[PDB]
Structure formats: structure tokens, C-alpha cells
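Enquirer: Please see the structure below; I have some questions.
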Amino acid sequence: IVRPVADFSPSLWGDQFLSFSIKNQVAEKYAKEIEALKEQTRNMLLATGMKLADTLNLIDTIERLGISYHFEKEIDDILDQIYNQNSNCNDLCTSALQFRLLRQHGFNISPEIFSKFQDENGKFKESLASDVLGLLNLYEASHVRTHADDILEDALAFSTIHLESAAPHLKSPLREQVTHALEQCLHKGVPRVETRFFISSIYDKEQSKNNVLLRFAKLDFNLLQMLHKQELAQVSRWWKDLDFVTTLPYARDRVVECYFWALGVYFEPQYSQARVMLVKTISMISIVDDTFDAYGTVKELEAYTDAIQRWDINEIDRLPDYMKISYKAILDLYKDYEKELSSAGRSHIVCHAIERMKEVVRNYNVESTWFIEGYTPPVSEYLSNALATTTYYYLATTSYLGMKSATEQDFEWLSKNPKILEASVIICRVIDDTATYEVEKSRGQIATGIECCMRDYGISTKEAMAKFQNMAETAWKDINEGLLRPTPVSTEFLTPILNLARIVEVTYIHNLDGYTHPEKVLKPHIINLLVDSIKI
């Protein structure tokens, strides 16, 4: 058996993450000051007699500065009061921000708040085109709509064309904020990534900045970064000691990029155990993917698939040596998870992730069968298989394992494929298919999403990519709707699903596979989040 020759780029990080020693004196100093700044900030939020516009701007600033996770109760109480008092008497700037903030927090504020800014025809008044802060906030708000918000149908196009027109003559840092927003809206960005940009490029350069908030944000970002580096060191050593880099050289070596993925799902310190469990799974399923896609023979992949279904160390001997390596690593990883969750009495929840992993591998094998047979399924059949091969049902399930508050009922809800999860999975599927179409096509993969779409509907690549873009837009509206109260589970368990969809948008920005090719997109993010501290 002569295998397909390896074409993946090596890890561009080497060992620079392998060893990190926290400076305990600096850490304790930061924490000590943060506690003080945190209280000053809490008192800013609980201050009586603030105007609506001032209250919304304070909350928005604290959220963009990445420090709102300290104030979830206070912020929720304030937005809840604003929701219930129903103040519809403001300018575009305040109205659009009110709408976005309430919607992002699950408060179903009516989109009729925008009627006064539109003409008889439902189109935004073009007289608003000279109000740059109104346009910017309308732009950001336009990305949080549901299927019930067609009054906002025109908002993205309207704000975009006029922000583009105004941008070159704006003062700084407003110009840079607008320019950034047009490339990456806030709602669909990875929170740490957007926070890092906001702190260093915008708020640090604002003449009006609050000094207490800016210092708080910098110390907190840098203190959390220390934790992330410890985690990544710990994960880098784990990966190094598995040595897939040499024993499975056909596979993508991307444990840092996998860590960036897990960091996108949640960054807070209470999810430290969850992040570390998650990155290990993302890493390991990546190995399995490359085995199906770029190395294993039809017969080998059949044995591997069957062994995964049986999930028994007795099955190893049915496998080629090189498959024994990953199979044992997989079984051991889940034994690790079980032991790690023992003292909290949560070991039994590991089986939910295992069953999702089995599902991914069955569908990998189907995809391989399709390839060998030269089968091009209809789109409905394609999706019934290819949705799971995104790994996103599996990653979402995995994200709950290290979350101490996740219960059987939460896993039960997730197991039924709720709409918000299905949407996030669909976004991953259609975005990846649009970006990897040409490549997979060159490699003879006739069952690619876009190809199935073209053959099924009898349309061009352009029309098919446009139809896939529509599916992604529909799915984002489903995600936004899925966040609205009353939620079927705690918001804490919805946000990881939302964040998975954000990571897709951020990683495949400009229609390129950033995970397989980290140099262009992921490398700057990893440097900003995990290498360079914010200068104070």
C-alpha cells in the first residue's frame, strides 16, 4: 500500500509554548489591583440617576473591554429594567445600541423601535446618512436579527454604504473602529479577539476613555492571558508526549490552533478545566479526520470505524499498527476524562461525548465510501451525513464536560439536536464547503457540498455558493432567535454554541481554511492572544 504523500504545513510554533512559568508576584499584584478596580467599576454600574444613553454606553464599553463577565448580575438587572420600561424616544445611536444589547442578552425587544427612522416604504431615512455613530450602531445591530425582524432587512446595506463613504475622513480612533467593524462585526467575532483589538487599538486611544476601565481591562486581559499560557503549556506537553508529529506524520500538527478554538468557546477562568478537556478532543478528532481524508485505505477505514463503534481496547489488534496508535490514545483520553470528573461525581456524563464521537466516525466512513464510489448525493442526503462530519455536534457536547454546572438534563436537551445547535453546525458546514470547494474538487472529491448543490439544483458554482450563503444567513437568524428568553436551558450552555459559530466566521474569513493554513488568519490572533501582552 502506497499512501498519498503528505502536503500539510508543519506547526509554525515549535516549542515556544511548551514551558511557561507564571511570575507569581506579578500575578498577585494584578489580582490585588483588579479587585479594587472591580469594585470601583461595580459602583459605576449601580450609580443612580444615569441617563439611558450613558447607561447603555457604559455597559457596551465594559463588554467590549472584555470585563463584563465580572458583572453578569448587575448588567442583567440593568438591561432587564431597560427592557421593561420601554423607552422609545431616542436618536438612532441610542436606539440601535439598546436593541443590540437587549437582543444579545435574550430580551425580545420589538424591532418597531426602528420605525421612526424609516419612511412610509420601510426604508431607512437617507437623511440619517450624516450620523456616523448612529450608522455604526445600526450596523452592529443589523447582525442580531431573527426571522421576525424584516423591518431591519435594509439596515446592513444602508449602514455599510454610508460608513464606507464616511470612513476616510473620520478622526481616530473612530475611523479605525468603523473600518474594523466593516471587516468584522462585533456580534459574530470571537470575544477575546474583539476584546484585544478594542482595548489596544480603540479604547486606549480614545481621548474620552475612562482610566479606571482601561486599566482594569488591561490588567484583567494580561492576568487571564497568564492562565491561558499555563493551559497551553500543559496541553503542549500532553501533545508532545503523544508524539503524533513523528508517529503519525500524515496528520496536521495544530494543537495551538486547537487551543485557539477552545479559547474562543470560553475564555473565563472558571472554564479552565473545560477548555483543557475541549482542546484535547479537538486535537484528537483532527487526527481521525486526516486518517480518513488523507491516508487510510477503504478496508482500513472500515476496521477503524467498526472498532470505534465497539469502543473496546480488545479491538486494537484488528487495526494496522498506525491505527493502533490513535485508537489507544482515544480510549485513554476518555478514561482520563472519567477520572478527572470523578471527585465531582460527574464521570457518567462522558458517555454523551463518546456517542457523538462514534457518530462523527460513522459519517467520516460514509464520506469515504461516497468518494471511492464516485457518488454525488442530493443535497438533502449530503447534509444528513455531512452535518455531523463538521464535528460540531460533538464539540458542543464536549464543551459541556468540564462545565461543573452542566447536568444530565442539559446533555439530554443537546442530544435532541436543538435548533440553535443545528444552526451552528450548518454555519460550519456551508462556510467550510464554500472555502474548501476548489481544493477538495482538485483532489477528486465529487461529493463536496457545492458539487452536490450544483448537480441537485442544476445551477452554477456561483449560484450554489450563493445558496449556501443564504443557508448561513438563515442559520444566524436561528441562532439569534435561540438566545431569546425563555431559553430551553441556561444561557451558560447556549453561549458555547454561539461561540462555535463565531469561530467558523473568524477562521474562514475571506473564504480560506485558516485551521489547515494558520499563517494568514490564525497566526496573528494567536500572537495577540497568547504571545504578546497588552502594554500598560
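Following Swiss-Prot, chain A residues are numbered 13-548, in order.
Positions of Cβ are set from backbone N, Cα and C atoms, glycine also.
Annotation source Swiss-Prot lists (2E,6E)-farnesyl diphosphate binding site at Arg264, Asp301, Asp305, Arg441, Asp444, citing experimental evidence. Listed in Swiss-Prot as a mutagenesis experiment, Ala274 to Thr is described as follows: Relaxed product specificity leading to equal amounts production of 5-epi-aristolochene, 4-epi-eremophilene and premnaspirodiene with cis,trans-farnesyl diphosphate as substrate; when associated with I-372; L-406 and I-516. What Swiss-Prot lists as Mg(2+) 2 binding site is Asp301, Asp305, and the listing cites experimental evidence. Annotation source Swiss-Prot lists Mg(2+) 1 binding site at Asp301, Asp305, citing experimental evidence. As a published mutagenesis entry, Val372 to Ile appears in Swiss-Prot alongside the note: Relaxed product specificity leading to equal amounts production of 5-epi-aristolochene, 4-epi-eremophilene and premnaspirodiene with cis,trans-farnesyl diphosphate as substrate; when associated with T-274; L-406 and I-516. For the mutagenesis of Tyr404 to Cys, Swiss-Prot gives this note: Catalyzes the conversion of (2E,6E)-farnesyl diphosphate to an unknown sesquiterpene instead of (+)-5-epi-aristolochene and triggers self-alkyation of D-444 and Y-520 leading to enzyme inactivation. The structure shown keeps the original residue. One entry in Swiss-Prot concerns the mutagenesis experiment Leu407 to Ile. Its note says: Catalyzes the conversion of (2E,6E)-farnesyl diphosphate to (+)-5-epi-aristolochene and triggers self-alkyation of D-444 and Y-520 leading to enzyme inactivation. A mutagenesis experiment is reported in Swiss-Prot for this position, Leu407 to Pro, and the note states: Catalyzes the conversion of (2E,6E)-farnesyl diphosphate to (+)-5-epi-aristolochene and triggers self-alkyation of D-444 leading to enzyme inactivation. Residues or ranges marked as Mg(2+) 3 binding site in Swiss-Prot: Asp444, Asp445, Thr448, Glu452. Among the mutagenesis experiments that Swiss-Prot reports, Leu512 to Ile is described with the note: Catalyzes the conversion of (2E,6E)-farnesyl diphosphate to (+)-5-epi-aristolochene and triggers self-alkyation of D-444 leading to enzyme inactivation. Looking at Swiss-Prot, the entry for mutagenesis of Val516 to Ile says: Relaxed product specificity leading to equal amounts production of 5-epi-aristolochene, 4-epi-eremophilene and premnaspirodiene with cis,trans-farnesyl diphosphate as substrate; when associated with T-274; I-372 and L-406.
Each of the listed features needs to be described in terms of its position in the shown structure.
Expert: Following the DSSP three-state reduction, the secondary structure of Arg264 ((2E,6E)-farnesyl diphosphate binding site) is coil.
For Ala274 (mutagenesis position), applying a Cβ distance below 8 Å and a minimum sequence separation of six or more within one chain yields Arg287, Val288, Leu290, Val291, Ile294. Following the DSSP three-state reduction, the secondary structure of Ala274 (mutagenesis position) is helix.
Under 8 Å, Cβ to Cβ, and six or more positions away along its own chain, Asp301 ((2E,6E)-farnesyl diphosphate binding site) finds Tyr376, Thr403. Secondary structure from DSSP puts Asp301 ((2E,6E)-farnesyl diphosphate binding site) in a helix.
Of all Cβ atoms in the protein chains displayed, 21 besides its own lie within 10 Å of the Cβ of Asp305 ((2E,6E)-farnesyl diphosphate binding site).
There are 22 other CB atoms within 10 A of the CB of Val372 (mutagenesis position), with all protein chains counted. Taken residue by residue with DSSP, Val372 (mutagenesis position) is part of a helix.
Following the DSSP three-state reduction, the secondary structure of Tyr404 (mutagenesis position) is helix.
Non-local neighbourhood of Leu407 (mutagenesis position): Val277, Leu290, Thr293, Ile294, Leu512, each in the same chain, at least six residues away, with C-beta under 8 Å from its C-beta.
Neighbour list (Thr448 (Mg(2+) 3 binding site), Cβ cut-off 8 Å, at least 6 residues apart, same chain): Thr460, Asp525.
According to DSSP, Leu512 (mutagenesis position) sits within a helical segment.
Counting every protein chain shown, the number of other Cβ atoms lying within 10 Å of the Cβ of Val516 (mutagenesis position) is 25.
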Enquirer: Within 10 Å of its Cβ, which one of these binding-site residues (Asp444, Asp445, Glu452) has the largest number of other Cβ atoms?
Expert: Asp445
Enquirer: Between the Cα atoms of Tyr404 (mutagenesis position) and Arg264 ((2E,6E)-farnesyl diphosphate binding site), what distance do you get, rounded to the nearest Å?
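Expert: About 19 Å separate the Cα atoms of these two residues.
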Enquirer: Can you tell me which of the recorded positions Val372, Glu452, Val516 is spatially closest to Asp305 ((2E,6E)-farnesyl diphosphate binding site)? Compare CA atoms only.
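Expert: So, spelling it out, the nearest of the recorded positions is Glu452.
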Enquirer: Can you tell me how many other Cβ atoms are located within 10 Å of the Cβ belonging to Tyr404 (mutagenesis position)?
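Expert: By my count, 25.
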Enquirer: Go through the recorded positions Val372, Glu452, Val516 and tell me which ones have a CA within 10 A of the CA of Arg441 ((2E,6E)-farnesyl diphosphate binding site).
Expert: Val516
Enquirer: If you compare CA-to-CA distances from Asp444 ((2E,6E)-farnesyl diphosphate binding site) to each of the recorded positions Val372, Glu452, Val516, which comes out shortest?
Expert: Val516
